[PDB]
Amino acid sequence: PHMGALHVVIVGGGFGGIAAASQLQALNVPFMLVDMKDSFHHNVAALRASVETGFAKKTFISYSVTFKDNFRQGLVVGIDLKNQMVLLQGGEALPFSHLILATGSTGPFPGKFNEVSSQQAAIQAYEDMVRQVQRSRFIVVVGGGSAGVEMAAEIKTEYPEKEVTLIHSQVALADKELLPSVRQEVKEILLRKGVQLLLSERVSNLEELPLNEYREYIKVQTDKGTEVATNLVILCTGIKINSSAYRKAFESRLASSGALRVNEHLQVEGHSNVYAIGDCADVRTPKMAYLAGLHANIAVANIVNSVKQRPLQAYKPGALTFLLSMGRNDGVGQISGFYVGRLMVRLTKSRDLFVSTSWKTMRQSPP
Ligand SMILES: Cc1cc2c(nc3c(=O)[nH]c(=O)nc-3n2C[C@H](O)[C@H](O)[C@H](O)COP(=O)(O)OP(=O)(O)OC[C@H]2O[C@@H](n3cnc4c(N)ncnc43)[C@H](O)[C@@H]2O)c(O)c1C
């Protein structure tokens with residue numbers, strides 16, 4: 001029973017959620033931000049944190065330092081649409097006048113990390129990975145999506161003396177929606193770095209392999225009968241929408257891919273006070289962190305505009321921007337649908353992986 005007042009609940013503390021929480025905090029609008037972790041995860045640097053000693057502490061930022069009592073650690077199990085509540089594992093419910101859904105994507109470690117944990121435990125998880133990689137002479141990266149391609153390049157750039165094999169089910173690497181010129185140069189670069197590519201093969205004994213853990217001997221098998229002996233197997237396939245929090249309640253609304261369908265104001269179909277942003281929004285985009293932030297300014301503005309009776313603003317997708325990091329000294333990609341080269345990507349993404357951006361948003365300084 002909110003009797004006109006606002007109470008905004010942000011479910012998910014990723015790039016979008018912290019963008020929305022910071023906007024609401026600047027306008028002094030009551031809000032509660034919920035995340036299962038206690039710190040924000042700059043997952044765009046997760047692969048460098050998998051290979052560089054001491055980097056991982058640059059990639060987690062305490063929520064409570066920035067948001068204080070406007071943050072609440074918890075796992076969201078369900079939405080009660082009728083009574084405008086948000087159901088937390090353990091019983092607690094959070095009442096909202098407006099709801100921002102920002103639940104991001106789920107995937108294998110190290111590319112994603114969606115574990116309830118402390119900041120120091122999360123950091124330690126990546127430092128542990130680095131020791132697995134240091135220990136290993138032979139490493140297999142499974143999956144030539146954008147994540148595997150960068151993971152293999154990241155290992156070879158930091159450890160030229162390791163033997164890195166990348167195994168991928170198709171014949172072209174990285175996202176299908178990229179310029180063919182982009183996809184080809186990614187192959188050129190991986191080969192010049194000494195990565196051994198096993199294209200058009202599928203790993204067949206995967207349920208039996210130890211993941212993210214050094215072993216003296218591991219044999220990876222493919223459906224074509226190729227056997228690759230290795231010390232470490234890193235899995236880089238299986239990014240999907242994290243609908244844990246909202247699926248039971250919006251089944252009618254979830255598009256097939258897990259995302260919530262939305263209008264051009266990022267409103268969830270069938271609701272005027274429920275927004276979806278970033279990865280969980282059905283936008284036919286490639287799903288980018290920077291987009292998650294833009295969506296967040298859109299959603300907060302449209303909550304304020306909906307109270308101040310004003311025309312909502314819309315989200316106008318443009319041409320494809322995505323830069324692939326090929327280690328710290330190389331890369332390639334496209335900015336608004338045209339090709340950008342190695343020097344450009346190295347200065348934009350590959351040196352700092354946009355890490356300083358999240359620390360600025362969170363108003364904190366890295367350790
Ligand atoms: C895999 C990958 C992705 C890249 C990459 N690079 C870029 C890049 O250069 N630029 C960019 O803009 N995006 C890039 N992205 C995409 C970017 O990582 C994602 O699109 C971005 O993180 C999406 O932002 P969202 O806020 O939509 O989602 P997050 O996963 O960041 O945050 C979701 C949060 O919700 C929380 N959460 C979800 N369900 C929950 C629940 N039920 N209860 C509690 N918390 C929950 C999660 O724990 C997590 O903290 C990249 O190189 C790779 C390899």
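Note that the numbers count up from 1, one per residue, in the order the chain is shown.
From the backbone N, Cα and C atoms, a Cβ is placed for every residue, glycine too.
Among the features that Swiss-Prot reports, 6-hydroxy-FAD binding site is placed at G12, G13, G14, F15, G16, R48, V76, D279. Where Swiss-Prot documents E150 to A (Swiss-Prot position 156) as a mutagenesis experiment, the accompanying text is: Impairs the reductase activity toward coenzyme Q1/ubiquinone-1. Impairs ferroptosis suppression. While the structure shown retains the original residue, Swiss-Prot records the mutagenesis experiment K162 to Q (Swiss-Prot position 168) with this note: Acetylation-mimetic. Results in reduced ubiquitination and increased stability of the protein. Quoted from Swiss-Prot, the note attached to the mutagenesis of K162 to R (Swiss-Prot position 168) states: No acetylation at this site. Results in increased ubiquitination and reduced stability of the protein. Loss of function in negative regulation of ferroptosis.
Where Swiss-Prot records a feature, it is marked here on the structure.
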| residue | record | DSSP class |
| --- | --- | --- |
| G12 | 6-hydroxy-FAD binding site | coil |
| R48 | 6-hydroxy-FAD binding site | helix |
| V76 | 6-hydroxy-FAD binding site | strand |
| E150 | mutagenesis position | helix |
| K162 | mutagenesis position | coil |
| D279 | 6-hydroxy-FAD binding site | helix |
Among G16, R48, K162, please name the recorded positions whose Cβ is nearer than 6 Å to ligand 1.
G16
In angstrom units, rounded to an integer, how far apart are the Cα atoms of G14 (6-hydroxy-FAD binding site) and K162 (mutagenesis position)?
33
Restricting to the same chain and to sequence separations of six or more, state which residues have a Cβ under 8 Å from that of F15 (6-hydroxy-FAD binding site).
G104, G278, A289, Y290, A292, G293, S358
Site with most surrounding Cβ atoms, counting all protein chains shown within 10 Å, from the binding-site residues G13, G16:
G16
Taking residues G12, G13, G14, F15, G16, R48, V76, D279, which bind 6-hydroxy-FAD in the record, the widest Cα spacing (Å, whole number):
29
In Å, rounded, how far does the Cα of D279 (6-hydroxy-FAD binding site) sit from the Cα of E150 (mutagenesis position)?
20
Just checking: which of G13, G16, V76 have a Cα that is within 10 Å of the Cα of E150 (mutagenesis position), counting only these binding-site residues?
none
Do you know which of the recorded positions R48, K162 has the most other C-beta atoms within 10 angstroms of its C-beta?
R48
Excluding near sequence neighbours, so keeping only residues 6 or more apart in the same chain, what lies with its CB under 8 A of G12 (6-hydroxy-FAD binding site)?
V34, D35, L101, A102, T103, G104, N242, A245, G278, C280
Please give me the CB contact count at 10 A for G14 (6-hydroxy-FAD binding site), counting all chains in the structure.
29
Take the C-alpha atoms of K162 (mutagenesis position) and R48 (6-hydroxy-FAD binding site) and report the distance between them in angstrom, rounded.
16
